[PDB]
Protein chains: 2
Amino acid sequence: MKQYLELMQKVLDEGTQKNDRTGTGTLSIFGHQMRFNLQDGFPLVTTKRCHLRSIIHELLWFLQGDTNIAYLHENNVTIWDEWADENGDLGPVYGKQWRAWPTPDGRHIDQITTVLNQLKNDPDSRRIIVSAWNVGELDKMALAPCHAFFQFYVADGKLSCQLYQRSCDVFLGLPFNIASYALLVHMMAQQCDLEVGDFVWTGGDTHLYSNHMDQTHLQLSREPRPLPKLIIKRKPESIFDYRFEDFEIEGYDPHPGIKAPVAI
Amino acid sequence: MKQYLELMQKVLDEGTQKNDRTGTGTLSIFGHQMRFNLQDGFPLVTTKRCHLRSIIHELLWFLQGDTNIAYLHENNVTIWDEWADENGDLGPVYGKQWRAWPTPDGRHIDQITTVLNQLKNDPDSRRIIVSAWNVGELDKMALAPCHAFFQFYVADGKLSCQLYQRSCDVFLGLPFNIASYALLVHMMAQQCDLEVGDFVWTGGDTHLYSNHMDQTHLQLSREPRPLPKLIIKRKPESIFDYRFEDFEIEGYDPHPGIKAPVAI
Ligand SMILES: Nc1nc2c(c(=O)[nH]1)N[C@@H](CNc1ccc(C(=O)N[C@@H](CCC(=O)O)C(=O)O)cc1)CN2
Ligand SMILES: Nc1nc2c(c(=O)[nH]1)N[C@@H](CNc1ccc(C(=O)N[C@@H](CCC(=O)O)C(=O)O)cc1)CN2
Ligand SMILES: *c1cc(=O)[nH]c(=O)n1[C@H]1C[C@H](O)[C@@H](COP(=O)(O)O)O1
Ligand SMILES: *c1cc(=O)[nH]c(=O)n1[C@H]1C[C@H](O)[C@@H](COP(=O)(O)O)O1
């Protein structure tokens, strides 16, 4: 996508060398923002084939408040293998915080349910937020939340969402992340009888891994193509009742997928 | 400042009318980002005289982990009066979350000390973050955190910081918020023997209150003047030992102040 490719190029031109916790090394910039009007098309990168099967199952997995990769494996999703433990646990990551953020007093808060009720009863609210950045549980997570905090907004009957990604693997993670949240917006909008607005992506430490340079140059040599159209074939009774079969992408004809090693 | 005036103009040009919690009504946009290179000068709005006295005291107050307005009153700062209870309490807002975020197992995390340790031992870390958005205590607070989440970054010996402000009163609050974090960056940089980088401001629901329009246009009719200069006269033993007198702003020649009503 135009904005994705411009970011990729910006990291190459302006990024500075960094030595991350892994020791792989990266080129990094700090602070960037992109906007995707969801009515212009589903923001699924076309300069490389991105498989939605993994994106969709991970999101449904998050919404169920599950943090054990069992469900993912049952659908052959391996994106979370490199961080799960012997029992397939990741600790109180995304799913847990989204559906059951533990309060100091031993109880839990369901942020997704809160958000749905806010969108339906108080759409003008400036507090429609979901945060996975539970400071008190970071030490228990297999890894700290990358897509850390997001906010919804309603105007002119349209639902928008802004994501703050504190750390972003531009080549491997970003395409996945953008599609995941764009999808969530479509789902929320459907449950709230709203049209889709913009997905605003904001990044903190936005980087390209040193061992992703060849792939980056390859992708930058490719021209983006018209974005596909997301079709939801069934309207479930709640945001928690979606299933893989409900989603279908139309008119998606991307350049060939590009293989690249992930940093552990 | 150029960036600030351009944001005001952006809200005016692309904003949508919206009702709000205070029942005042606003003109708002969703998603914005701007940067202030702190080496260019201290980002204190010059198109209207801004009260640095209250800004400094509010920040020292946050850093002490205080959430009662008594300290502010002792120093003639009234910006938090409208929301404090009869005892002067605001609940576990900014200060409390910054210095003692309560975990579910009875511990408390001092995020400010944590960030300082990360800057010292692992400046390339991609998780040098402070969050005031404690989901479990939001409804104990007089108001939900506006400047809700911020991240630090270090490159070429310069300290940068990005703030995600989920709700922004552009006319009254923003000038304060920008100077506040710029001040914090200078303080942290001094404690860490780093030079200042950029302060990146990102907004969610960024609005102008309906009853701030004439004041906003009056301010927009003015040309920004040279940015003032911030001089820190001492290096305290810790980030928690600064005093009002340690700060001096030089060359601040603002246009006349413009009064406006705060939305409660
Ligand atoms: N460092 C790194 N670590 C991560 C993530 C990341 O973002 N980068 N994100 C989380 C895991 N998510 C992913 C998402 C995509 C991939 C990935 O490897 N994608 C390949 C393979 C896709 C497939 O499996 O079919 C691609 O070509 O798109 C790896 C981890 C947690 N850890
Ligand atoms: N709606 C609104 N409510 C708020 C804030 C905001 O951002 N706007 N921010 C917090 C309170 N902070 C402020 C900051 C400035 C002012 C204010 O009133 N400033 C005047 C007066 C300053 C003074 O006392 O000298 C000015 O001219 O700058 C009001 C609330 C919480 N509630
Ligand atoms: C984290 C997970 C995701 O969904 N998207 C991402 O881009 N990533 C990347 C960012 C970084 O390369 C790595 C996490 O490392 P750290 O926690 O920032 O040290 O995964
Ligand atoms: C909150 C505190 C601050 O330091 N800066 C701000 O801009 N404000 C503003 C945002 C909004 O106008 C109001 C809070 O109201 P709500 O919680 O967003 O409904 O104060």
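Header lists the method as X-ray crystallography, 1.8 Å.
Heads up, the Cβ atoms here are built off N, Cα and C, so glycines get one too.
Copied from Swiss-Prot, the annotated features are:
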- A:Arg21, A:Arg126, A:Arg127, A:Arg166, A:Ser167, A:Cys168, A:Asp169, A:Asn177, A:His207, A:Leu208, A:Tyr209: dUMP binding site (BINDING)
- A:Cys50 to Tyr: Shows 0.2% of wild-type catalytic activity, but substrate affinity is not affected (MUTAGEN)
- A:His51, A:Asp169, A:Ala263: (6R)-5,10-methylene-5,6,7,8-tetrahydrofolate binding site (BINDING)
- A:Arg126 to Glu: Shows 2000-fold decrease in catalytic activity and 600-fold decrease in affinity for dUMP (MUTAGEN)
- A:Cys146: active site, nucleophile (ACT_SITE)
- A:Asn177 to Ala: Shows 200-fold decrease in catalytic activity, 20-fold decrease in affinity for dUMP, and 10-fold decrease in affinity for mTHF (MUTAGEN)
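Feature annotations (Swiss-Prot) mapped to structure.
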residue  : record                                                    : contacts (Cβ under 8 Å, 6+ apart)
A:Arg21  : dUMP binding site                                         : none
A:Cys50  : mutagenesis position                                      : A:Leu44, A:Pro175, A:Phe176, A:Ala179, A:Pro254, A:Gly257
A:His51  : (6R)-5,10-methylene-5,6,7,8-tetrahydrofolate binding site : A:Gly257
A:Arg126 : mutagenesis position                                      : none
A:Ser167 : dUMP binding site                                         : A:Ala144, A:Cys146, A:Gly204, A:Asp205, A:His207
A:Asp169 : dUMP binding site                                         : A:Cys146, A:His207, A:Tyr209, A:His212, A:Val262, A:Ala263
A:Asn177 : mutagenesis position                                      : A:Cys146, A:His147, A:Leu163, A:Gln165, A:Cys168, A:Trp201
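Summary: among the binding-site residues (A:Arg127, A:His207), the fewest other C-beta atoms within 10 A of the C-beta are counted at A:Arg127. Closeness to chain B is evaluated for the recorded positions A:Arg21, A:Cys50, A:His51, A:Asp169, A:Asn177 by Cβ distance, with values under 8 Å counted; counted residues in sequence order are A:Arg21. Among the record's (6R)-5,10-methylene-5,6,7,8-tetrahydrofolate binders, A:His51, A:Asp169, A:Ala263, no two C-alpha atoms are more than 19 Å apart, and one pair sits at exactly that spread. Counting every protein chain shown, the Cβ of A:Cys146 (active site, nucleophile) has 20 other Cβ atoms within 10 Å. Checking the recorded positions A:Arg126, A:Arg127, A:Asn177, A:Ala263 against ligand 1 with a 6 Å cutoff on the Cβ atom leaves A:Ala263, in sequence order. In the three-state DSSP classification, A:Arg126 (mutagenesis position) falls within coil. In this structure, A:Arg126 are the recorded positions from A:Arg21, A:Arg126, A:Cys146, A:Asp169 whose C-beta falls under 6 Å of some atom of ligand 4. Comment: dUMP site residues A:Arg21, A:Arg126, A:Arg127, A:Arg166, A:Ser167, A:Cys168, A:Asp169, A:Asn177, A:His207, A:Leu208, A:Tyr209; largest CA to CA distance 36 Å, whole number. Ligand 3 lies under 6 Å from the Cβ of none of the recorded positions A:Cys50, A:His51, A:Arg126, A:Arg127, A:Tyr209.
Of all the binding-site residues listed (A:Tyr209, A:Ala263), A:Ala263 has the fewest other CB atoms within 10 A of its CB.
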